[PDB]
Amino acid sequence: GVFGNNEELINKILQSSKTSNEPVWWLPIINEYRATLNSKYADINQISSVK
Amino acid sequence: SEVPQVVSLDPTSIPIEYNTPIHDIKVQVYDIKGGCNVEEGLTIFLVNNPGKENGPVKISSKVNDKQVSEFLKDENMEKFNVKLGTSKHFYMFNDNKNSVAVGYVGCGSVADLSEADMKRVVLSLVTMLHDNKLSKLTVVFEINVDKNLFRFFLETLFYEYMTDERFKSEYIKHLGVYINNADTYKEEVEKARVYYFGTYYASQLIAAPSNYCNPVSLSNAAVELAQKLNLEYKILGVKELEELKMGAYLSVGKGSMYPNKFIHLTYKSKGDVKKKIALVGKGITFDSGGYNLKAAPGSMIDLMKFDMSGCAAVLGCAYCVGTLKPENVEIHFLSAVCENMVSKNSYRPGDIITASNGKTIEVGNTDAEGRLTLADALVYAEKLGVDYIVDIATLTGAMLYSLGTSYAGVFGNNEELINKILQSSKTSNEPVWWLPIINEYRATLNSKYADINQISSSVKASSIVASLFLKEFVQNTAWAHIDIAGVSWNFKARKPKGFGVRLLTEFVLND
Amino acid sequence: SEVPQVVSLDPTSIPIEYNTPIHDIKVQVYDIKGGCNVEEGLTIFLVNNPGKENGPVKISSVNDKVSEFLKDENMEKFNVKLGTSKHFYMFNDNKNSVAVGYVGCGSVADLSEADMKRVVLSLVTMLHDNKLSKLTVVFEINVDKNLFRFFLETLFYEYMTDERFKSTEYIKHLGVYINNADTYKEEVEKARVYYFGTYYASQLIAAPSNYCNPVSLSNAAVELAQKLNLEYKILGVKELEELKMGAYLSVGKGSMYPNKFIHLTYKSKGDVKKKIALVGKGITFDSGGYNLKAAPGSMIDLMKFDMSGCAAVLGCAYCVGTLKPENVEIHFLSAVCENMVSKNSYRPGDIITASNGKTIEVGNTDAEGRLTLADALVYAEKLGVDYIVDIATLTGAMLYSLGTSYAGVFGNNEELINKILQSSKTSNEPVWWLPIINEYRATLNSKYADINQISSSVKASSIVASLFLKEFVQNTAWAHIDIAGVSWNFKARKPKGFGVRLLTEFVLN
Amino acid sequence: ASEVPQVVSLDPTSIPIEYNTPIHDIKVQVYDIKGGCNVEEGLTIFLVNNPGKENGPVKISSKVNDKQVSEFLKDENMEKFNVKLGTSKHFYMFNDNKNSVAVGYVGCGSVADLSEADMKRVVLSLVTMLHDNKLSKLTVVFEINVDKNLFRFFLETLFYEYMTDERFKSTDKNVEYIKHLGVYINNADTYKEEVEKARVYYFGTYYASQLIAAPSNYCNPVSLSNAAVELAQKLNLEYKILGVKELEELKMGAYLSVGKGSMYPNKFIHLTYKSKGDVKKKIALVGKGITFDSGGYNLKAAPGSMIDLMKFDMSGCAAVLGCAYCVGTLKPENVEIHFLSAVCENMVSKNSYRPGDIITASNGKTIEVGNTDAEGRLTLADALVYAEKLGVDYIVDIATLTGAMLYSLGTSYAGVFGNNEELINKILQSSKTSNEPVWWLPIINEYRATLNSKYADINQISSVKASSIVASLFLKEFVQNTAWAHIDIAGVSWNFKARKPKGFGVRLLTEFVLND
Ligand SMILES: CC(C)C[C@@H](C(=O)N[C@H](C(=O)O)c1ccccc1)[C@H](O)C(=O)NO
Ligand SMILES: CC(C)C[C@@H](C(=O)N[C@H](C(=O)O)c1ccccc1)[C@H](O)C(=O)NO
Ligand SMILES: [Zn+2]
Ligand SMILES: [Zn+2]
Ligand SMILES: [Zn+2]
Ligand SMILES: [Zn+2]
Ligand SMILES: [Zn+2]
Ligand SMILES: [Zn+2]
């Protein structure tokens, strides 16, 4: 699986995947799940409590 | 058909609300460039603050009321911030000594609002309404929304505002909207109200417990829906299902006290037909798992009336299509409805059953019941001679591990159809992500004795494997499969989402 | 009334022993001051020793010169460790062979509920391996009038052996030497009655579920009512439909046995200054339903025990019907059914309607007891009674809370709680008061129904369940006795018949 | 003051503590309702109910010394709103001086006597009005009846929830605490004494909360004992911290074994308060101080285990130090109090103690370990032996001991066990006046036999699921002839929904020390 913050880079990853013949699939970074990392005390949680 | 009972106190029909209080709301849209009137009711400003995170609230719209303008001055509003979803509202008297409420909902610091961002904004509004007895709500959009997102706003507002009290023992009458380019958005209002009910209608079917919503009662409700819309309808019973040789579907329901019922609605255009579309929905009114009983920690068996969400999504689409009445199109709404139960009459792990296309199938897990019924529905669908077959189903719990509770996955054998669905996901704002059918896993379905395995032994990646199974029952037609298992139920709100209704409708309307 | 069968070899009734060898035992009680004589059988001295580790035994009295065996020098070789025992056989003055011995009662002077039980098991052990015709017991320790009765009751119960289901002896006389004997004599026949009431309950609980089903159990209740002389009424499905008991009826939907609501009634010849309803959970087998008991620890092979509340209720009916109390009206209630897996069963998620109109969302088909108890409490309150006491094996959490010795009681009225606690003291069946915390009520707020059956969370399972039941009592003092932890004796692999003596002491006081 | 060991230099060497909180900067003024209410600057809130009528209409019943604000609050206008418990509404209006003021209410239901949970629900609603609003002044008007204790409880709880812990934030923080608090109530002069008593109890509670919320890399045996020393110094309390060598001398084999696997040396905390008066009662308070409970070789690996929460296993100690603050501040008369905690960390190592190991307590009793995750009773055992040698009238210990508390009493009520009815009844009474709910649970002697070890004097655990009772039976064996009580707060210490500690026990223990 490939995740990213930039479509140009991701597609380059996909393009390299095609020519290297090492298969990779694009998966989404879903911002709605970001709130599950809101820690009560630290700046951020390491993990969710959203499987 | 007569719904069988064990005792006389067992319900014989699903209660359905057709006339909702939402249908009583007169909606008016005004242009923002002209300023706001704040006479009656509750007035809410949707405000953001670009580049300053949790920044101060600043209203920037002239209001034709001196008492409310003093309230909305910057010195007073800077006492609030725009953190997404945050809200404040005050009750006060305006210039003519009438009681009004004014407030805001924070829309963050990001110009571009998402499908999720808009949902949290809407919930904040809804929280104020569930505490409000007033007759009018006015919403002022000091943010950017396209025509689609504005419709999504109304749909979501409508959906959340409505409360289901069928099993229990002061709604607004007017909705005002100030938005830029108002006249372009007016056409979205009544389209939203339709999309609203289709989703809520599906919601009612899903939320209905399995003693209320069973194969017979759901098929009866489908007929009743068809009669109110005027759609051709046909319910296939066991005897006909036996002569169509639908052994996979029929096996699944053997252990139920309720006869199998196959739902077939049809919309036909008065036009000439340039597209035939079949929509297929998973219709398991309760998934106990059968002899593969759902007893493992996490199985969520208390939630398993929801396993007919796909079917509900299809009926929800049927309402919208039957109401909006698109042209040049013929739509078949299909669902092989049954109940997956434990009994002496139940089918067993290891049983080899024969689908209606002649393929023999070895059952390895009776809780993989959905793909077995869908198999027969897909064979039924393709013989209809359609251009597109789209199935939607709460098929695999694995989706929770892959895409989660917000995005559904779409699989298919045809890239154009997949692309059309993604486009439909993008204009309906019901998020879908394209997932692969990896052909290399196909060998894991090779049975030693039967034509094909029902499940793999091996290859965790069950969502793909389930799609590989389904692909075997569509021979020569463009087909797509949407797993809504992760997204169907709203776990936080303890209610259904009615997911898929708007997605499928946008697919038939914009194609 | 006819028990349905799958095959002809299936039992159509519960076998019941009414006339036990215990009812055949001659009991007489003497004052220790007159001395003891050791004619026939086995004579046992109950002795303690304040300042023991445990310390040596010392006897004190015997009108037969054998006084010498029990001399201080020989007896000092044995110790008084609670439960320790030794008995020796000898020839007496009349050249007859007699057996003499001791049971150690520790050093704590006033013996408790548990400790006295340990004494009895030790006594019973000697009786089970010996062919005695008479047993004589000497109390060289001090006990209450109530604890003595408890001694007798427990003795009788542990001594009795259930052989109903076997394919492949008892003493006829019991002697007791104690001081102020004339004060204890009234306790003897009361004990034998409490014995059978307890043993009767034990018989019902121990009866396997193929023998003890909703029909066969309701039949036994009628037979009990008939011999006793108690007014009886048995509700079948058609009158339960009437009455709209949807919660109770859903639980039994998956069973091959029709639901039967048991209603026995006792009315005093006195004038009635108290009307009491006793309600018992009567699940003849708890499979758990679609929430099948498949998890480790569920003990599904024991779930015939899930009608212990019902059994306790009928056992109480025996004592009440026999002892015939004054100024009391008692209703013996149990909504009996079976929780099974079937095409006809109720499902997780189902919304059902109780007889008071409240809609209930089922979250776990294994939370079946509170569903049946809900309708029973509505029915109970409709009789227009002053006190409602329900007793049920409701929650396994009780094992984590109080364990296997003390039962928990919950309630809405402190006086009723006070009477139950007082009854626990004189009945010597240990009970502890637990709180109904209203702060947890919100966990039952359903999205669709009037109320949730269970919490989704809130591991305070016993308290949440008590909260559930309380919603079905509007204006009556009600207490709830949870015997899920105390009903079964795991070590001895038999029932305790817990609650029979507790409930009876409650109506008597 | 000892040196906190580090594995890397980035390891924290002290627990951050906020002593001077924005709450302490708040000027609190109390007025009598009979003089009327002035509707100021800031936000003015009415606490209203409607006795015997459920979700009934709102009616203000206190003279407002403003014609414009009286007119707005006339009930013609107010009955469109209801008093449903937790409900709240905001009002905007202009007063007699043509100034803009804010007014509102919080519904207090229909039950007249508000329980502690109800009042919390009232307070939580108040805090929502305080959050996201930049008020400079908050005014509360009591149109409901509360006794002196419940009024104090109102303040304590208000302060607690209003306060936000930002010690461990760096790149996350945003907007502003009120500086003034006005209270309108009838018979105000009787309630004035509760104000500063609340401010103290609040912080003792928040102080305990801060220690518990502190993660185990911050809050360890050394850093926690350091914080206790530092606290004693600010309060002029006598302190002594026992290290490994003294604990060895004192032969505390049970306590010392538990800490063998930790990189942090064991630290025993002993604070003391003595009145200049003559001492007429001596009390020992013992708190469980496991800075992290991994479970040891009985590792917490089962699904319900809550291993990320186990920094909270020193809540008992935290309540005790929190009590020390309150006592050290209020300075009670004729009393001598010992604040004790055997602090350590239960870890997995080559040096860890093993399941099956037999250890010797300071009173000579040999103990067979059956489960290393039952480490708390081992530390309390030596702490209780230490406590009794001090020659006190009462020994009260408080601990997150058994998860069974969640199955028995839940998350709201703590359990108390004991060997003396008069002590149990003083603790229960303290629960009433502190409004920290506690319920009396039994120590069942029939269960003592399962602690009968084949080789050691006694087993650490049974092999009988009544864990809280068995643990109490264990502890009872380490108090010979002194009145003793055990408070199991395992279920009530952490607020799961809020995702924070409660600081449970501070007010209960403090009230217990004060009312004799
Ligand atoms: C299903 C209900 C919760 C009742 C159930 C019960 O308590 N089940 C649980 C289990 O043993 O798995 C459990 C035990 C202790 C603590 C928490 C949960 C009881 O056995 C019953 O079926 N009564 O009808
Ligand atoms: C097991 C111990 C004797 C005490 C321990 C405990 O009670 N654990 C729970 C229990 O026994 O109910 C639990 C165990 C496994 C899985 C889930 C929950 C407590 O957490 C602790 O370690 N205190 O120090
Ligand atoms: Zn399934
Ligand atoms: Zn399914
Ligand atoms: Zn059950
Ligand atoms: Zn049960
Ligand atoms: Zn532990
Ligand atoms: Zn611990």
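Note that chain D carries Swiss-Prot numbering, so the residues on display, from first to last, are 85-259, 262-549, 551-603.
For this deposited structure, the header notes the method as X-ray crystallography, 2.7 Å.
The backbone N, Cα and C atoms fix where each Cβ goes, and this holds for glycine too.
With a cut-off of 8 Å between CB atoms and residues at least 6 apart in sequence, the same chain places D:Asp379, D:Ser380, D:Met392, D:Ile393, D:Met396, D:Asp459 near D:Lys386 (mutagenesis position), listed in sequence order. Secondary structure at D:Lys386 (mutagenesis position), as computed by DSSP, is coil. Taken from Swiss-Prot, the feature active site applies to D:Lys386 (among others).
The annotation Zn(2+) 2 binding site is assigned in Swiss-Prot to D:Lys374, D:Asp379, D:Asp399, D:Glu461 on the grounds of experimental evidence.
Residues or ranges marked as Zn(2+) 1 binding site in Swiss-Prot: D:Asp379, D:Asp459, D:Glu461. For D:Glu461 (mutagenesis position), the same-chain residues that are 6 or more apart in sequence and have a Cβ closer than 8 Å to its Cβ are D:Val344, D:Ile376, D:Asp379, D:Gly381, D:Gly382, D:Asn432. D:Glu461 (mutagenesis position) carries neither a helix nor a strand DSSP state and counts as coil.
What Swiss-Prot records for D:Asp394, D:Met396, D:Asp399 is Zn(2+) 3 binding site, and it gives experimental evidence as the kind of evidence. Other C-beta atoms found within 10 angstroms of the C-beta of D:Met396 (Zn(2+) 3 binding site) number 19, with every protein chain shown included.
DSSP gives D:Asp379 (mutagenesis position) a strand state. While the structure shown retains the original residue, Swiss-Prot records the mutagenesis experiment D:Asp379 to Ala with this note: 6.5-fold reduction in catalytic efficiency in the presence of Co(2+); 854-fold reduction in catalytic efficiency in the presence of Mn(2+); substrate affinity is slightly reduced; impairs formation of stable homohexamer; when associated with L-461.
Per Swiss-Prot, mutagenesis D:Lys386 to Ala is noted as: 100-fold decrease in catalytic efficiency. 2-fold decrease in substrate affinity. Loss of hexamer formation with formation of dimers and trimers.
The annotation that Swiss-Prot gives for the mutagenesis experiment D:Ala387 to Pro reads: 16-fold decrease in catalytic efficiency. No effect on hexamer formation. Cβ neighbours of D:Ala387 (mutagenesis position) (same chain, under 8 Å, six or more residues apart in sequence): D:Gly381, D:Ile393.
While the structure shown retains the original residue, Swiss-Prot records the mutagenesis experiment D:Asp394 to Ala with this note: 7.5-fold increase in catalytic efficiency. No effect on hexamer formation. 1.7-fold increase in substrate affinity. Long-range C-beta contacts of D:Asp394 (mutagenesis position), restricted to its own chain and to partners at least six residues apart, with a cutoff below 8 Å, are absent. Annotation note: D:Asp394 (mutagenesis position) sits in a helical segment as assigned by DSSP.
Among the sequence features in Swiss-Prot, the mutagenesis site D:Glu461 to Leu is noted as follows: 6.5-fold reduction in catalytic efficiency in the presence of Co(2+); 854-fold reduction in catalytic efficiency in the presence of Mn(2+); substrate affinity is slightly reduced; impairs formation of stable homohexamer; when associated with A-379.
D:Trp525 to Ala appears in Swiss-Prot as a published mutagenesis result, with the remark: Loss of catalytic activity and impairs oligomerization; when associated with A-533. In the three-state DSSP assignment, the secondary structure recorded for D:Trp525 (mutagenesis position) is strand.
One mutagenesis experiment catalogued in Swiss-Prot, D:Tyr533 to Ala, is accompanied by this note: Loss of catalytic activity and impairs oligomerization; when associated with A-525. Secondary structure from DSSP puts D:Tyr533 (mutagenesis position) in a helix.
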Rounded Cα-Cα span from D:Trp525 (mutagenesis position) to D:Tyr533 (mutagenesis position), Å: 20
Rounded Cα-Cα span from D:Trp525 (mutagenesis position) to D:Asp399 (Zn(2+) 2 binding site), Å: 21
Annotated recorded positions D:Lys374, D:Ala387, D:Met396, D:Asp459, D:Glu461, filtered by Cβ under 6 Å to ligand 7: D:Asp459, D:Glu461
Chain C contacts among the recorded positions D:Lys386, D:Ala387, D:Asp399, D:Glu461 (Cβ under 8 Å): none
Sparsest Cβ surroundings (other CB atoms within 10 Å) among the recorded positions D:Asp379, D:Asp399, D:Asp459: D:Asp459
Structural state of D:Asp399 (Zn(2+) 2 binding site), classified by DSSP into three states: helix
Which of D:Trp525, D:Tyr533, the listed mutagenesis positions, has fewest other Cβ atoms within 10 Å: D:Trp525
CB-centroid shell, 8 A cutoff, Zn(2+) 2 site D:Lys374, D:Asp379, D:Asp399, D:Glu461, site residues removed: D:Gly375, D:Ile376, D:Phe378, D:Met396, D:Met400, D:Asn432, D:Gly462, D:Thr465, D:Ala485, D:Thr486, D:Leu487
Cβ under 6 Å from ligand 2: qualifying recorded positions of D:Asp379, D:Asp459, D:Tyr533: D:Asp379, D:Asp459
Any further residue of that chain within 8 Å (Cβ to the Cβ centroid of D:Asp379, D:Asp459, D:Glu461) of the recorded Zn(2+) 1 site: D:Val344, D:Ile376, D:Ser380, D:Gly381, D:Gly382, D:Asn384, D:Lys386, D:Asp399, D:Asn432, D:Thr458, D:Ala460, D:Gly462
Recorded positions near ligand 8 among D:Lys374, D:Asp379, D:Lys386, D:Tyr533 (Cβ under 6 Å): D:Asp379
Residues satisfying Cβ distance under 8 Å from D:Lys374 (Zn(2+) 2 binding site), sequence separation of at least 6: D:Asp399, D:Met400, D:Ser401, D:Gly402, D:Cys403, D:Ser427, D:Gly462, D:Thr465, D:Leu466, D:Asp483, D:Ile484, D:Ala485, D:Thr486, D:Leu487
Structural state of D:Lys374 (Zn(2+) 2 binding site), classified by DSSP into three states: coil
Check: same-chain CB within 8 A of Zn(2+) 3 site center, minus D:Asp394, D:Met396, D:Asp399: D:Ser302, D:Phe378, D:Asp379, D:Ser380, D:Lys386, D:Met392, D:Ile393, D:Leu395, D:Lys397, D:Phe398
